[PDB]
Amino acid sequence: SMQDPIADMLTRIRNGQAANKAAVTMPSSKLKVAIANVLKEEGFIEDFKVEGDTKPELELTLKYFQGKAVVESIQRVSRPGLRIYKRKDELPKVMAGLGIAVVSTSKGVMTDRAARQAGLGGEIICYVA
Amino acid sequence: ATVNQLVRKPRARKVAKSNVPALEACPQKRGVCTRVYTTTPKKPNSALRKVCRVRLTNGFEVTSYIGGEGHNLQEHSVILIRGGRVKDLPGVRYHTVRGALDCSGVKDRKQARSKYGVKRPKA
Amino acid sequence: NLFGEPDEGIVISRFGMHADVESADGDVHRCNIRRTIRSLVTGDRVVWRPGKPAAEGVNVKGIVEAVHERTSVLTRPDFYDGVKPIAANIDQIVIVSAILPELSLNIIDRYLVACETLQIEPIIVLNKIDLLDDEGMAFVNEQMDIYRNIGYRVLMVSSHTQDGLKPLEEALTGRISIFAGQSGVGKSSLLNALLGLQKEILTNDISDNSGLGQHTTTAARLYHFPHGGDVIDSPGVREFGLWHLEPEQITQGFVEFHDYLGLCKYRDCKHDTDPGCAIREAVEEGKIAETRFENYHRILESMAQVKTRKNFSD
RNA sequence: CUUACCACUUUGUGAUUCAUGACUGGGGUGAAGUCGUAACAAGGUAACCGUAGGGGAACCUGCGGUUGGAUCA
RNA sequence: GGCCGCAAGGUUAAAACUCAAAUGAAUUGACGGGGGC
RNA sequence: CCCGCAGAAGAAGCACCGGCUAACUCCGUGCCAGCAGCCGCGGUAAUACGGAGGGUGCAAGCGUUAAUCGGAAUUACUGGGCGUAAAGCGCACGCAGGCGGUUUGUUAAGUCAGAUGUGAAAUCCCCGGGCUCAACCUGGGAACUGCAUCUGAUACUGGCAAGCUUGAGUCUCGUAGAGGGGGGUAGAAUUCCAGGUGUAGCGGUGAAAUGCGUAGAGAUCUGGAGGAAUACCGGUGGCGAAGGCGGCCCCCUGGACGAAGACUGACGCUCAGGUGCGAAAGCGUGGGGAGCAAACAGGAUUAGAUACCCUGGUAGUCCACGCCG
RNA sequence: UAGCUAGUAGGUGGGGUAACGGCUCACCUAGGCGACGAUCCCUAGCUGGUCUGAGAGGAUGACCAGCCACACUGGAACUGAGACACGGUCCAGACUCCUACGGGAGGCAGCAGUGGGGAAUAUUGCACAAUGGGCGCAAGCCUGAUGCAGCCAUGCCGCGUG
Ligand SMILES: Nc1nc2c(ncn2[C@@H]2O[C@H](COP(=O)(O)OP(=O)(O)NP(=O)(O)O)[C@@H](O)[C@H]2O)c(=O)[nH]1
Ligand SMILES: [Mg+2]
Ligand SMILES: [Mg+2]
Ligand SMILES: [Mg+2]
Ligand SMILES: [Mg+2]
Ligand SMILES: [Mg+2]
Ligand SMILES: [Mg+2]
Ligand SMILES: [Mg+2]
Ligand SMILES: [Mg+2]
Ligand SMILES: [Mg+2]
Ligand SMILES: [Mg+2]
Ligand SMILES: [Mg+2]
Ligand SMILES: [Mg+2]
Ligand SMILES: [Mg+2]
Ligand SMILES: [Mg+2]
Ligand SMILES: [Mg+2]
Ligand SMILES: [Mg+2]
Ligand SMILES: [Mg+2]
Ligand SMILES: [Mg+2]
Ligand SMILES: [Mg+2]
Ligand SMILES: [Mg+2]
Ligand SMILES: [Mg+2]
Ligand SMILES: [Mg+2]
Ligand SMILES: [Mg+2]
Ligand SMILES: [Mg+2]
Ligand SMILES: [Mg+2]
Ligand SMILES: [Mg+2]
Ligand SMILES: [Mg+2]
Ligand SMILES: [Mg+2]
Ligand SMILES: [Mg+2]
Ligand SMILES: [Mg+2]
Ligand SMILES: [Mg+2]
Ligand SMILES: [Mg+2]
Ligand SMILES: [Mg+2]
Ligand SMILES: [Mg+2]
Ligand SMILES: [Mg+2]
Ligand SMILES: [Mg+2]
Ligand SMILES: [Mg+2]
Ligand SMILES: [Mg+2]
Ligand SMILES: [Mg+2]
Ligand SMILES: [Mg+2]
Ligand SMILES: [Mg+2]
Ligand SMILES: [Mg+2]
Ligand SMILES: [Mg+2]
Ligand SMILES: [Mg+2]
Ligand SMILES: [Mg+2]
Ligand SMILES: [Mg+2]
Ligand SMILES: [Zn+2]
């Protein structure tokens, strides 16, 4: 059964980039909305929108700067089988800081950069490059 | 595979089997030759290998190789054995220290004398 | 040195990696062989040397350096292996047959052809006559006489009852005799009876089951005859086929055929149905043993079946 | 002087362990012996799996199964 | 050894010892009591 | 520690040199003697064995053995795999356990932040200092990645409460199906028995033989008895968790799928142990036994045929109930 | 190696301890532990640390430092602030030693040293001069701790053999 929606969203994005789709659609979620907001802020994804009220759906517009996928690598790090929590100092750096690691801190969901600049540690949702 | 499986049972490493069990991690041992006999090697090699079966101090009985040309070993000889392995001799995993308290050095050996207990020729 | 001065010796028996060698003094020892030696069988005469006799209060393995040139030798062709010798320096072979394991006028003929090609004097013995009834004895003798009618020494002996050995003993004295034949025919038991070896030491003897007997003796061992000479126990054999021998050498092997060579109008007379084949009519009037003629033909046609292999036997 | 606790010990026994061991079962390695050649090509009766019976030996036969089998408009 | 089985045996399951290989796919050739022209 | 005296005067060995791996030639030998960490060498010019010369490395040491870690991602947390190389239980249900859709509220257990206390000294590291240098000793610092307590943070996981319907399940209406269990029945065919006709062979093989037939075989017709299996349909077809399931009909019964609508409201996934099902062969008891057929009997072939082939043929094959797994 | 446990797990009361407590006893309750591995079996002193490793880890606990346990084997207590006491006591056992056969004596796992085992590991040395410690007002006495020396290429570092 579906036991992790976040990895599902990540793999939907990945397979959409591989199949060169233009827009993907997940069953939305507050957490899914927050992660999508991060990737729109970081210029990873062009835009996102939520429709419906009883069964809301999130829709994402994938980017392709040279026709090649803008997000060339994305992977869930803290999975349900094994959670991952990092303290502020030991927060990771994706591609030596060229990429972005999304972390949920006590002050919401933010990039590793914003987190350690705010001095806050959290669960590492995933790595986006 | 799954972390849960590793938690239910951790990864058990592979302990190494010592190829010289009769040594008991001792660099050398002392034994008495109960029998000296000539054996034959594996198919690529043809020879009459001089080996001796030795009853060790710690109760173990093993067959040991005798290096160099010729030996003075006989029955009831108190020799010293060392670790090692002979490829073409199946079941022989020990050498004899030439020059160790019963076995003399090799006669007229001139090179690699220390490997056969041959004192430096007076010159 | 760890070894004694080299000396001449006989090969009492061969066991793969190492053989049994008797020195001129008459003491037998297990002795290794040098890899340069290629062939070494029972009866061979070798130069060897024993090891210094001080190890565990017993003797150490000797080394055999070389073998002397064989005088005679008994060989047998082996598919996948070519012709291989069983025993060398032999003087006489004794074809040992027995009624119970198998009666084979065909194996006896193959052996006769072989020994005729090897110039070795043969002798036919038929073992276990104790099993046959008196009528059956008269039913086996009137075809065992087939060979004694061409001079072959034919004897009938019962190893279990030691019956009629005595002429066999006489014929065995002062010669070198290899006991050959199919497995189960009684070659080991016959040797036990004749040699009268100590009860503690006897050759392995298992009884035959159903159609054919086991292969108990898997070796060839020399034994010193009580009166004089030597015998050799050999392992039983199944097929003594002769593809190595040329087809003409088979016509020569049948001794009852020289009486008719050059009497066939066709010079290249295959003698089967070619017109004017002298031995054809010879066997028509009973001069030749019909069974011998048919055996000759069938072993010839057998050579055609076993010529399929491209291996060489020279 | 007595009573309680109690180390040692003695039996009746049980369990367990070590050393040795009569007498054996199979195994392994060497291999230049012996008997046949079991498999590899359709290996000359396709091999193999489970099971049962048989046989000096590799093996043979029955039952079901597989292709990890060739040939076959 | 345990458990199971009436039994045949099944399941769980070592170690001593021994070798430098064992193996999978594919390549070129050679061979087939394999086919085709 | 310093000064003085004499004299090069008192002081160099060990391993290796085929590749890995820096270093090569002669002689002896001739699958012998021997070497060898691994591949490996030696049978007449051996750079691999022994000796010599030459060279390479290290040096008051040098080698060998033992032992540990590494290289080894070769137990893979960092950081491995399972179609054929080792590896998916035969299949299913299912307790414990692991994990868990979506919204709101609360809690602060996990988690994060801060603070405090502590984490002996030595040792490790850094900047210095002292032994003529170094080893060594030593000052200060760093570190001791840990633990504990307290105060907060509430995004995520957990707990609590209230929901929601998208997961899961129920209902209504139908469809297809060798799904399963039980009981009847049918038509071919094999064999057997009895009878009718009637002659001399039948049967079998590559060829034969064994075998059956003059009491009449085989052939053909009629009647009967019994057992087992369901040509054609038939399929790259269907059904079942798997093993498996094939004439027709009846009785009982499981699952799947489709349309529309309602209903419940996370009730879910997986599953160590456990339970159940589970081809063929096999075992127990009792029936049944047509055909087939291990074992066995026989005839051929063959050295033999203990096999393949042929003539027979028992267990078994079938049924009931257990067992086997 | 799947069950183990009856002072067993609790309670009340008494006793006992420097101190809480089944620490002990009487009675009462019938619990307690265990698949988050009890019990049983084998092995083992623990740590700071040491070796290796880029790191995570791996191996390990020789020297030095902290803790623990033991002092021929088994048991017990006394004395004392502190012991169930290495060079104290009692008993029992084994062994060794003395014997007048009546009975007695002993404990190097302190420093040297001997035999034995082993491939293998050193002197039956000097001094309390220094630092510690015991006693003493002190002087001072004692200290095989310690400071030094001896032996060993066992290791590291340095130098020479021109
Ligand atoms: N009835 C009977 N049996 C006999 C007689 N002689 C020997 N036997 C038996 O037949 C068997 C023969 O075995 P064996 O002698 O080993 O046979 P082999 O012919 O020597 N050859 P192999 O060794 O290969 O079997 C034994 O059981 C033996 O005792 C005899 O005269 N009569
Ligand atoms: Mg052969
Ligand atoms: Mg025999
Ligand atoms: Mg061929
Ligand atoms: Mg074959
Ligand atoms: Mg075949
Ligand atoms: Mg059979
Ligand atoms: Mg199947
Ligand atoms: Mg080089
Ligand atoms: Mg060469
Ligand atoms: Mg040369
Ligand atoms: Mg050399
Ligand atoms: Mg040199
Ligand atoms: Mg590793
Ligand atoms: Mg792998
Ligand atoms: Mg395989
Ligand atoms: Mg496999
Ligand atoms: Mg499966
Ligand atoms: Mg959730
Ligand atoms: Mg849960
Ligand atoms: Mg904190
Ligand atoms: Mg510290
Ligand atoms: Mg300095
Ligand atoms: Mg919550
Ligand atoms: Mg509702
Ligand atoms: Mg299970
Ligand atoms: Mg069945
Ligand atoms: Mg039955
Ligand atoms: Mg029955
Ligand atoms: Mg048949
Ligand atoms: Mg026959
Ligand atoms: Mg039924
Ligand atoms: Mg109380
Ligand atoms: Mg009180
Ligand atoms: Mg211990
Ligand atoms: Mg590493
Ligand atoms: Mg430890
Ligand atoms: Mg010590
Ligand atoms: Mg002692
Ligand atoms: Mg007191
Ligand atoms: Mg104490
Ligand atoms: Mg004391
Ligand atoms: Mg003492
Ligand atoms: Mg001492
Ligand atoms: Mg003082
Ligand atoms: Mg004193
Ligand atoms: Mg020194
Ligand atoms: Zn003619």
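Here Swiss-Prot sets the residue numbers for chain C, with the shown residues being 34-347 in order.
If you're wondering, the header gives electron microscopy, 3.0 Å.
Backbone N, Cα and C atoms are what each Cβ position is placed from, and that goes for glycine too.
The annotation domain 'CP-type G' is assigned in Swiss-Prot to C:104-273 on the grounds of sequence analysis.
Annotation comment: Swiss-Prot describes C:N160, C:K161, C:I162, C:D163, C:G214, C:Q215, C:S216, C:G217, C:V218, C:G219, C:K220, C:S221, C:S222 as GTP binding site. The number of other CB atoms found within 10 A of the CB of C:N160 (GTP binding site), across every protein chain shown, is 27.
One entry in Swiss-Prot concerns the mutagenesis experiment C:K220 to A. Its note says: Reduction in GTPase activity, 38% of wild-type kcat for GTP. Strong reduction, 5.2% of wild-type kcat for GTP; when associated with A-221. Listed in sequence order, C:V129, C:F212, C:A213, C:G214, C:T250, C:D266, C:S267, C:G269 are the same-chain residues at least 6 apart in sequence whose CB falls under 8 Å from the CB of C:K220 (mutagenesis position).
Under the heading of mutagenesis, Swiss-Prot lists C:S221 to A and annotates it as follows: Reduction in GTPase activity, 22% of wild-type kcat for GTP. GTPase activity not stimulated by 30S ribosomes. Strong reduction, 5.2% of wild-type kcat for GTP; when associated with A-220. Annotation note: C:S221 (mutagenesis position) sits in a helical segment as assigned by DSSP.
Cβ neighbour count for C:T250 (mutagenesis position): 20 (other Cβ atoms within 10 Å of its Cβ, all protein chains included). Listed in Swiss-Prot is the mutagenesis experiment C:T250 to A, annotated as follows: Loss of GTPase activity, does not dissociate RbfA.
Taken from Swiss-Prot, the feature Zn(2+) binding site applies to C:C297, C:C302, C:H304, C:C310. For C:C310 (Zn(2+) binding site), the number of other Cβ atoms no farther than 10 Å from its own Cβ, over all displayed protein chains, is 19. Annotation note: C:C310 (Zn(2+) binding site) sits in a coil segment as assigned by DSSP.
Less than 6 Å separates the Cβ from ligand 1 in the case of C:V218, C:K220, C:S221, C:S222, drawn from the recorded positions C:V218, C:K220, C:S221, C:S222, C:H304 in sequence order.
Secondary structure from DSSP puts C:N160 (GTP binding site) in a beta strand.
Here the C-alpha separation of C:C310 (Zn(2+) binding site) and C:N160 (GTP binding site) works out to 37 Å. The two recorded residues, C:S221 (mutagenesis position) and C:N160 (GTP binding site), have Cα atoms 11 Å apart. Within the same chain, the residues at least 6 positions away from C:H304 (Zn(2+) binding site) whose Cβ sits under 8 Å from its Cβ are C:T284, C:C297, C:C310, C:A311, C:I312, C:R313, listed in sequence order. Listed in sequence order, the recorded positions among C:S221, C:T250, C:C310 whose CB lies under 6 angstroms from an atom of ligand 30 come out as none at all. C:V218 (GTP binding site): 30 other CB atoms within 10 A of its CB, across all protein chains. The Zn(2+) site is defined by C:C297, C:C302, C:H304, C:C310, and by the 8 Å test on Cβ atoms against their centroid, the other residues of the chain that qualify are C:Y293, C:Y299, C:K303, C:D305, C:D307, C:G309, C:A311, C:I312, C:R313.
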